[PDB]
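My questions will all concern the structure given below.
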2 protein chains.
Amino acid sequence: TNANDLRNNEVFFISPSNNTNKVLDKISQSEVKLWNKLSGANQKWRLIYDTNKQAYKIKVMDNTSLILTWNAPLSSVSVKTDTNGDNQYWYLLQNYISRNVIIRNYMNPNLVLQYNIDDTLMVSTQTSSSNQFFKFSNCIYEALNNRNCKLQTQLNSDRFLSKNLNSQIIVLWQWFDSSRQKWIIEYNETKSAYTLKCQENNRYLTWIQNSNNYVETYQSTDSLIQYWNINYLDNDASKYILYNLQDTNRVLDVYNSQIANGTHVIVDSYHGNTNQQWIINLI
Amino acid sequence: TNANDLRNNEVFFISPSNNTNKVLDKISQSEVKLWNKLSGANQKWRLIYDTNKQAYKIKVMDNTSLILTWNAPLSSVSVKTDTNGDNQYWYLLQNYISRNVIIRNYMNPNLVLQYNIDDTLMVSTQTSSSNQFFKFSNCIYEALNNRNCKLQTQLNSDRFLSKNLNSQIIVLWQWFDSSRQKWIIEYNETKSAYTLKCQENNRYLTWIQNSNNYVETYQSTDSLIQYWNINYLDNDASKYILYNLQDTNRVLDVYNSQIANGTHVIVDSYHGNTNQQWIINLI
């Protein structure tokens, strides 16, 4: 799968190549360490690419916004406030076949991240040891792919993405355990994005382009209007934003932030307010 | 596109990240320098991956079989006989976004390939400069994708891959500029392989599995029998072998090396002889 590719703005679990059950973990306001995987927000990291430097910042997703930092001139690493230091940027170069990634510091490319037997981390000169090889796993793909889910608008605890009765129009509706409110999320390798299939009619969440910009269940198509980049809110791993591939500047949105049953769900310009925030749970 | 991914056995043009028209070129029996792209075989390199070392050998495809070698302890590089030396292996790690690759030597990972102002290459300590960033361009994808082509057997001049008249069966036939002999070669991102579409009926070259093992033009399908790994011969970039994805151990083959018009083209076990060698040209 290409779901784990090192794309900008994606969130990952970073694990030692020798143990897929351990992950990079922010244990305190300054310390990082390899720890048993728990899928907690402090074990999730968003990549923010800097094109000018051709390097990335690695930001923890527990709401603190701290980023992986090399404590130059020491050999230790930590999570620290973002001050745009060269020591806070990292080259992420991957072996296409092994999928292993070397996390090389920007300030001093002779140093790479290394994990030790005692689960501690540090920077060191390169060797041929796998203790300098890491694997990246996209969090959302791991949690949501091929899962039957329900999507709740952050606007109201009991208003969910639902196909309307005797219509293809998708709207908000209170929960009543209906197949019209259950969606199978599936990653599409060709588009590198997700489709969401309504259990009631086996049709997909699709942006219908016209002045209304409503989303409706539609038959399978190769058109980008049916594909979505499901991501966590920039700094909140407990909520999601769904960007449409036809125009990634547009997202799944609740019309006029209304909560009444029947309110139209649409695709509109990203702003990030609660009417564009969704709570996704597995059925 | 994923057509340029660093897959084992694929062949590439290796160029500076900022100038794809300058490529690694074998200029003599032992020397390599950057040269303007001419698409000659001495400018094509096959990647040969070693799973234990998690590194690659880089072999020139002009039929000399020499591989890119670091002349340790000197900083120069050359092409030499493959003696499996550590200095002949290279870590190829890539930046997913920029697509740039750092060519790091296996014998001493502190050293990376670098091109100089005079087009010469050398191995030296890592910087943040683009003179150490390279791009890998899959030769075949560059030359054939979305191109209307004709394919002929190496067995005899003027014997082309041709859909039969009023039949779906594909055979050999003298050239008569027929739509039954023209094939649009298109890379399929989903399968990471090629399909070949006959101009006469818009149907694709497909392996029909039965005792005859004939290839026929068939309707579009997601079945692997319709996809092909088009690659150069093991040590010659002037002709090709077409491996079928349903069983990559089998290839497009001319029945018992017969050459008369009407000879059946089939899919059979790879041996690499002339009846499995194809010459592909643009229409």
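What you see of chain B is 4-286, where the numbers are those given in Swiss-Prot.
Positions of Cβ are set from backbone N, Cα and C atoms, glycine also.
Sequence annotations record features per position, and here Swiss-Prot assigns domain 'Ricin B-type lectin 1' to B:12-140 based on sequence analysis. Taken from Swiss-Prot, the feature domain 'Ricin B-type lectin 2' applies to B:180-284. Variant annotation in Swiss-Prot: B:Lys60 to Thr, described as In strain: Type D / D-4947; the structure shown retains the original residue. The annotation that Swiss-Prot gives for the naturally occurring variant B:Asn74 to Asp reads: In strain: Type D / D-4947. Under its natural variant annotations, Swiss-Prot gives B:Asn98 to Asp the following note: In strain: Type D / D-4947.
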Could you check the variant positions B:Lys60, B:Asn74, B:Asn98 and tell me which sit with their Cβ under 8 Å of a chain A Cβ?
B:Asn98
About how far apart, in whole Å, are the alpha carbons (Cα) of B:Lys60 (variant position) and B:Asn74 (variant position)?
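Taking the Cα atoms only, B:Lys60 (variant position) lies 15 Å from B:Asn74 (variant position).
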Which one of these variant positions has the most other Cβ atoms within 10 Å of its own Cβ: B:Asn74, B:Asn98?
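When each Cβ's neighbours within 10 Å are tallied, B:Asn98 tops the list.
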Neighbour count, 10 Å Cβ-Cβ cut-off, for B:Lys60 (variant position): what number do you get?
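Around B:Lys60 (variant position), other Cβ atoms within 10 Å: 21.
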